[PDB]
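Structure first, then comments.
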Amino acid sequence: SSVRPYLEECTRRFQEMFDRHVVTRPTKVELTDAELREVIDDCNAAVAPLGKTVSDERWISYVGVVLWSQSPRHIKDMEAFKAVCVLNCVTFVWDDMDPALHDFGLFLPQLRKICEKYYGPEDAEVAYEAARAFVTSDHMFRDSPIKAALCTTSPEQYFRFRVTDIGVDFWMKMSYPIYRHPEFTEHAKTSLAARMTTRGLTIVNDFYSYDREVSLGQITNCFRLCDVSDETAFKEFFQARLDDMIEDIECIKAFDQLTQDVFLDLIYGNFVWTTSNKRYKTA
Amino acid sequence: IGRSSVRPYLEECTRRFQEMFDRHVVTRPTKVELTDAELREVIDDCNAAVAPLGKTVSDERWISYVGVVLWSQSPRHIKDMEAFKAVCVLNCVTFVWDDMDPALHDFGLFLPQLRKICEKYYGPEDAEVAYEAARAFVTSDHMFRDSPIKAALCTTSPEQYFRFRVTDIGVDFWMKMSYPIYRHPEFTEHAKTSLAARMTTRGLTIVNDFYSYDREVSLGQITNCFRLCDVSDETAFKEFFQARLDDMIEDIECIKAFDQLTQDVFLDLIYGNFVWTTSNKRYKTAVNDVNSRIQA
Ligand SMILES: [Mg+2]
Ligand SMILES: [Mg+2]
Ligand SMILES: [Mg+2]
Ligand SMILES: [Mg+2]
Ligand SMILES: [Mg+2]
Ligand SMILES: [Mg+2]
């Protein structure tokens, strides 16, 4: 239906949880003017062969998630940062497109081009494989009987699907070159990093994007597992999702300090971006 | 505590497991038969791969390991016995790693042997996928041997524990080296996203944890979900065991929403592992000459 009856109160509740359990706030990243126009030229060229124009605003609404959800004071590689900017901006376009627009012969080569632009050969393969995996998953699951059984069964089945489908496993495998931290790289490559962060990212996104996706008939959203019309049932479900986030965040705190910073900045950063950006005030 | 145990439940739980498979999976697993030469080629490569680490391991101990691959693949659908033989070797030699003291973990010596196994049996693309998955598994296994992260994810809740096990039990590794056996596009994708590993983690881990609890508590190993409950309390053990059965059943029922070939493979893995586990030397007694701690 719509969660707007709950939008103000739940935002307060999220923020409360972050102030209390994470504390350390994210900060938005500054691109130099050379750096920015690299990113957007690269986005426009990637989508170009698919036939879709993309407004300047829209690229900017996409890129907000990367400007806000990395871990600035750890960043060691801005080419990898622009790689993630470009990969996550075009990832969004592919996500909004009707499947019959999804041309793999044309888009996959641009993904590889991007990865070979910004990464060394080992990382470029890792980033590209994960990009290929994300766009392919998104396509073969559109209105798929598997997606239906994973998103209507239980929260546990749903978040299991979202590890890949929300894009966090992709995120980690294209972001570890930014930090060159051996622990973070291995947890990225086992996908333990993605698994640790999946629920913090997905629960936030599902809440604020519930309106768009119900309007657009999309089922990949954990709040469809409850009756948002029932206010009691929503508030029980919301609290249970809140506890999911809290247990994840406490276990993340057992990771090494650099790794925990990236994980928590990712989760909190995505919350600040998701609320304040125009991508999720409308549809 | 010291010698804590699930021996009192051994009998009823194997029956609860079996009747769960009879109701929900139905198809019985089918053990791959290896001709006598394949079994000797496998074991021949296994020795070579672990030899730089400096421990002899017996044919009896190799064959104990390889039983999981013989029993838990999907012979209805196998197309590539070279990839199958790869999985036998790789799974067998990483079992040794999992059974070793970390002081014996030499990546510089062992990783080359993994790469040679993969290049022997796979084409170019597959060799790289199988190797990254093998390396990630022996690396994760080494690096969590004492980790505070292991203790965090294994003592907080079943959800955190199974999240750790997707990698640690080795099922992501298994999927990413098994997909060339089948040349099935859907299954290949599910392997590469780890969706396949994630769907089968609980069914493999719950079965293995029950039957290896006694070995692991004695060795002081903490990666086992039944440590999250009071197995001495009969009432607490039963609620817990029941909840893990529900976990298995929910996974199996969602697995049936995958295409028919893919779910055949998923269910043969879960059910086959259960047939191997409950009919093999490794899970007959806690310490014996196929599961004993390999030492420095
Ligand atoms: Mg979307
Ligand atoms: Mg989507
Ligand atoms: Mg959404
Ligand atoms: Mg073990
Ligand atoms: Mg293990
Ligand atoms: Mg075990």
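Here Swiss-Prot sets the residue numbers for chain A, with the shown residues being 16-298 in order.
Determined by X-ray crystallography, 2.1 Å, according to the entry header.
Even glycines carry a Cβ here, placed using N, Cα and C.
What Swiss-Prot notes for the published mutagenesis of A:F107 to A or G is this: Produces R-cembrene-A. Of all the Cβ atoms in the protein chains shown, 19 others lie within 10 Å of the Cβ of A:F107 (mutagenesis position). Annotation note: A:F107 (mutagenesis position) sits in a helical segment as assigned by DSSP.
Quoting Swiss-Prot on the mutagenesis of A:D110 to E: No change in product (cyclooctat-9-en-7-ol).
Taking Cβ-Cβ distances under 8 Å and a sequence separation of 6 or more, the neighbours of A:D110 (mutagenesis position) in its chain are A:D153. Per Swiss-Prot, the feature Mg(2+) 1 binding site maps to A:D110; the stated evidence is similarity to another entry.
Summarising the annotation, Swiss-Prot assigns Mg(2+) 2 binding site to A:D110.
Under its mutagenesis annotations, Swiss-Prot gives A:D111 to E the following note: Abolishes activity, no product. For A:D111 (mutagenesis position), applying a Cβ distance below 8 Å and a minimum sequence separation of six or more within one chain yields no residues.
A:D113 (mutagenesis position) falls within neither a helix nor a strand when secondary structure is assigned with DSSP, and so counts as coil. In Swiss-Prot, a mutagenesis experiment is listed as A:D113 to E, annotated with the note No change in product (cyclooctat-9-en-7-ol).
Secondary structure at A:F149 (mutagenesis position), taken from DSSP and collapsed to helix, strand or coil, is helix. Under its mutagenesis annotations, Swiss-Prot gives A:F149 to Y the following note: Abolishes activity, no product.
Neighbour count (other Cβ atoms within 10 Å of the Cβ, all protein chains): 27 for A:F149 (mutagenesis position). According to Swiss-Prot, the mutagenesis experiment A:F149 to G, H, L or V carries the annotation: Produces cyclooctat-9-en-7-ol.
The 10 Å shell around the Cβ of A:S224 (Mg(2+) 3 binding site) contains 20 further Cβ atoms across the protein chains shown. According to Swiss-Prot, the Mg(2+) 3 binding site annotation covers A:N220, A:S224, A:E228.
A mutagenesis experiment is reported in Swiss-Prot for this position, A:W288 to G, and the note states: Produces 3,7,18-dolabellatriene. DSSP assigns A:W288 (mutagenesis position) to a helical segment in the three-state reduction. Contacts of A:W288 (mutagenesis position) defined by a Cβ separation under 8 A and a same-chain sequence distance of 6+ are given as A:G79, A:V80, A:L82, A:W83, A:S84, in order along the sequence.
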Recorded positions close to ligand 2 - of A:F107, A:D110, A:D113, A:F149, A:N220, A:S224, only those whose C-beta is under 6 Å away:
A:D110
Here the 10 Å Cβ neighbour count for A:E228 (Mg(2+) 3 binding site) comes out at 17
Can you tell me which of A:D110, A:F149, A:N220, A:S224, A:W288, our recorded positions, come within under 6 Å of ligand 3 at the Cβ?
A:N220, A:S224
If you count, for each of the recorded positions A:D113, A:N220, the other Cβ atoms lying within 10 Å of its Cβ, which residue has the minimum?
A:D113
Listed mutagenesis positions: A:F107, A:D110, A:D113, A:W288. Which have a CB under 6 angstroms from an atom of ligand 1?
A:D110
List the other residues in this chain whose Cβ sits within 8 Å of the Cβ centroid of the Mg(2+) 3 site residues A:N220, A:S224, A:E228, in sequence order.
A:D221, A:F222, A:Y223, A:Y225, A:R227, A:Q233, A:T235, A:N236, A:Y295
